[PDB]
Amino acid sequence: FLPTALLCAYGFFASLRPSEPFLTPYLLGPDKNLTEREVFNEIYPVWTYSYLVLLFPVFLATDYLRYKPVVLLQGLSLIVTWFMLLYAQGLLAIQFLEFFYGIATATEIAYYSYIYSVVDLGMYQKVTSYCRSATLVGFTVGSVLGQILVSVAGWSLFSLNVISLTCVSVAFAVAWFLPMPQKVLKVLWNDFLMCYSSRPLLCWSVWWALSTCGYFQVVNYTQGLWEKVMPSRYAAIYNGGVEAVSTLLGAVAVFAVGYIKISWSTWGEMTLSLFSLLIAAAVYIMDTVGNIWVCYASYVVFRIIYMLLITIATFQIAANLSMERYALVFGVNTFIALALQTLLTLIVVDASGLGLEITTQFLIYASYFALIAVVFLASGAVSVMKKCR
Ligand SMILES: Cc1ncc(CO)c(CO)c1O
């Protein structure tokens, strides 16, 4: 019990990052004095590229080292990331800054998969439910703490990211004392291939991956959009409260998805298409309001619909999937999804390619969110063609 309590405490401390909601005013202010165009155009794409190229090696090293040193890697990466975030000037230094954050984020899969390597299989589901609940409540607590310390307390971000670094150091020091984790050419190629040679095997997969693409593309630059529609020089940004309420409602909706007994085979495609249409409407609205409270509201609704869609996707996949296939499928689909966001980054995001302005990148994205609905409807249309007969 005590190792598991240490696990949940370490996860709570590592996820407790008060500085996550308030990242954007730190860079724009006298703290770094960086051109935000250059930041948006160059700093972030190499993070995505490094995460793509580095996910596979560390994911295989987890099995190579039997999940033991990966938490140490995550802790050291947090330490070096926060040191570099406190000390970095120019362009290449901040490129390394974000490379460190990428190699840190690449080990969240290792964290969430190590839990299976030490506890009983029957108890694994309940303990990982407790772990994700701890992560969610730590996210909410950190967000509200940052909001209180920034607005209610009127404390500057300097002490806030100092205590963020202190918290990640405490997390590493706690995680150092874990117990022992006692636990491919054609076979592994067929291992993921068999997860697509059936009617429901291939289905929902690319849909989940492209929804993941939409979120991982919009969440990073939502901060920039909020800052550009309302400068922080003469305004205060309420990121902590919106993040807290969004995550709380997402968790509530995830819990409530299984609380209604509805068969998937009746109208699963219709619900998926409706969810995609709502997501496209939300992103087009947040593109086309030019205000502050309404754009937060649209963001909240978009987050909620995102959680509903991915949650029902996870139920469908897990019903289709097997007990030992979770890690492999979550690896392969994540890999192809990351290849896809990286590709689209080559088209639009980077300054070497087209480099379209962040403001004007959300126009077509409704049709991008609708194109996945069109092919779902195109698959639905054949299904509708075959439904009556
Ligand atoms: C530490 C840290 N690093 C990177 C990002 C996203 O680029 C975030 C979210 O804005 C963050 O909190």
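We number chain A the way Swiss-Prot does; in order, the residues shown are 31-213, 278-483.
Structure determined by electron microscopy, 3.7 Å.
Cβ atoms are placed via backbone N, Cα and C, with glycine included.
Features reported for this protein in Swiss-Prot:
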- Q104 to H: Loss of pyridoxine transport; when associated with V-105; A-109; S-111; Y-112; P-186 and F-191 (MUTAGEN)
- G105 to V: Loss of pyridoxine transport; when associated with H-104; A-109; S-111; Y-112; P-186 and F-191 (MUTAGEN)
- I109 to A: Loss of pyridoxine transport; when associated with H-104; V-105; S-111; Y-112; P-186 and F-191 (MUTAGEN)
- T111 to S: Loss of pyridoxine transport; when associated with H-104; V-105; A-109; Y-112; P-186 and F-191 (MUTAGEN)
- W112 to Y: Loss of pyridoxine transport; when associated with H-104; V-105; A-109; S-111; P-186 and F-191 (MUTAGEN)
- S186 to P: Loss of pyridoxine transport; when associated with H-104; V-105; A-109; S-111; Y-112 and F-191 (MUTAGEN)
- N191 to F: Loss of pyridoxine transport; when associated with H-104; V-105; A-109; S-111; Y-112 and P-186 (MUTAGEN)
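Sequence features, as recorded in Swiss-Prot, placed on the structure.
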{"residue": "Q104", "record": "mutagenesis position", "Cβ within 10 Å": "25"}
{"residue": "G105", "record": "mutagenesis position", "Cβ within 10 Å": "22"}
{"residue": "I109", "record": "mutagenesis position", "Cβ within 10 Å": "17"}
{"residue": "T111", "record": "mutagenesis position", "Cβ within 10 Å": "22"}
{"residue": "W112", "record": "mutagenesis position", "Cβ within 10 Å": "24"}
{"residue": "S186", "record": "mutagenesis position", "Cβ within 10 Å": "12"}
{"residue": "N191", "record": "mutagenesis position", "Cβ within 10 Å": "21"}
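Reported as a whole number, the C-alpha separation between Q104 (mutagenesis position) and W112 (mutagenesis position) equals 12 Å. The Cα atom of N191 (mutagenesis position) lies nearest to that of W112, taking the mutagenesis positions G105, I109, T111, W112 as the candidates. 64 residues between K213 and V278 have no modelled coordinates; the flanking Cα atoms are 20 Å apart. Secondary structure from DSSP puts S186 (mutagenesis position) in coil.
Straight-line distance linking the Cα atoms of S186 (mutagenesis position) and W112 (mutagenesis position), rounded to a whole number, equals 17 Å.
Cα spacing between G105 (mutagenesis position) and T111 (mutagenesis position): 10 Å, rounded to the nearest whole number.
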